[PDB]
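Visitor: Structure incoming, see below.
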Amino acid sequence: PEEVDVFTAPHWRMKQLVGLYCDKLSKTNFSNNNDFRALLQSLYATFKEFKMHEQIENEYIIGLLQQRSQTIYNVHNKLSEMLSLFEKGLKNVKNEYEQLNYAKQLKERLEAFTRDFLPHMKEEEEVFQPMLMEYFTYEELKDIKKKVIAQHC
């Protein structure tokens, strides 16, 4: 039921963001300083919204589900490292040799990030959403989703 689903719309926005940076990345001219900085500026804004996303889940969803089921063990950092990588590109890359070296690193890290992020969202939808249905009443889930949408939008 739509009104108790706490993941689908947030994740629709996160995957739209993934699609946009994958697009930007494949089209960026890493030899061009303006293109390079513009890309890193997008990614920084984007990964900041990813971080707001995980924090919202921690604060409004997971920390509650954890309290009631107590089947929590995997904590729900990578995002701060990605953001730190972007800051570096923005503050410490000063010519074309450094841009192109950095570019190879960025691409590898973004690829690895992207391959983990998508499954991580799938798992919340497939695992946590069902648990939420058992540990909370229907109106309780409706209330949680009201709060999660307010924080994301």
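Chain A is numbered as in Swiss-Prot; the shown residues are, in order, 5-80, 83-159.
Every residue, even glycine, has its Cβ placed from backbone N, Cα and C.
Sharing the feature lines straight out of Swiss-Prot:
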| type | residues | note |
| --- | --- | --- |
| MUTAGEN | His15 to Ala | Abolishes iron-binding and promotes its degradation |
| BINDING | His15, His57, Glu61, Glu130 | Fe(3+) 1 binding site |
| MUTAGEN | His57 to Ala | Abolishes iron-binding and promotes its degradation |
| BINDING | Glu58, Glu61, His80, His126, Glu130 | Fe(3+) 2 binding site |
| MUTAGEN | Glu61 to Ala | Abolishes iron-binding and promotes its degradation |
Visitor: Cβ within 8 angstroms of the Cβ centroid of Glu58, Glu61, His80, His126, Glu130: which residues besides those meet this for the Fe(3+) 2 site?
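Guide: Not counting the recorded site residues, we get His57, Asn62, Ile66, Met127.
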Visitor: Given the recorded positions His57, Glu58, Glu61, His80, tell me which ones have a C-alpha lying within 10 Å of the C-alpha of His15 (mutagenesis position).
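Guide: The recorded positions passing the 10 Å Cα test are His57.
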Visitor: Between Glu130 (Fe(3+) 1 binding site) and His57 (mutagenesis position), how many Å separate their Cα atoms?
Guide: 13
Visitor: In this deposited model, 2 residues are left out between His80 and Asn83; how far apart are their Cα atoms, in Å?
Guide: 9
Visitor: Measuring Cα to Cα, how many angstrom lie between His126 (Fe(3+) 2 binding site) and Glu61 (mutagenesis position)?
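Guide: With the alpha carbons as reference points, the distance is 13 Å.
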Visitor: Which residue, out of the recorded positions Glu58, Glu61, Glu130, shows the minimum number of other Cβ atoms inside 10 Å of its Cβ in this structure?
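Guide: Each of the recorded positions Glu58, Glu61, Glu130 was scored by Cβ atoms within 10 Å; lowest is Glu58.
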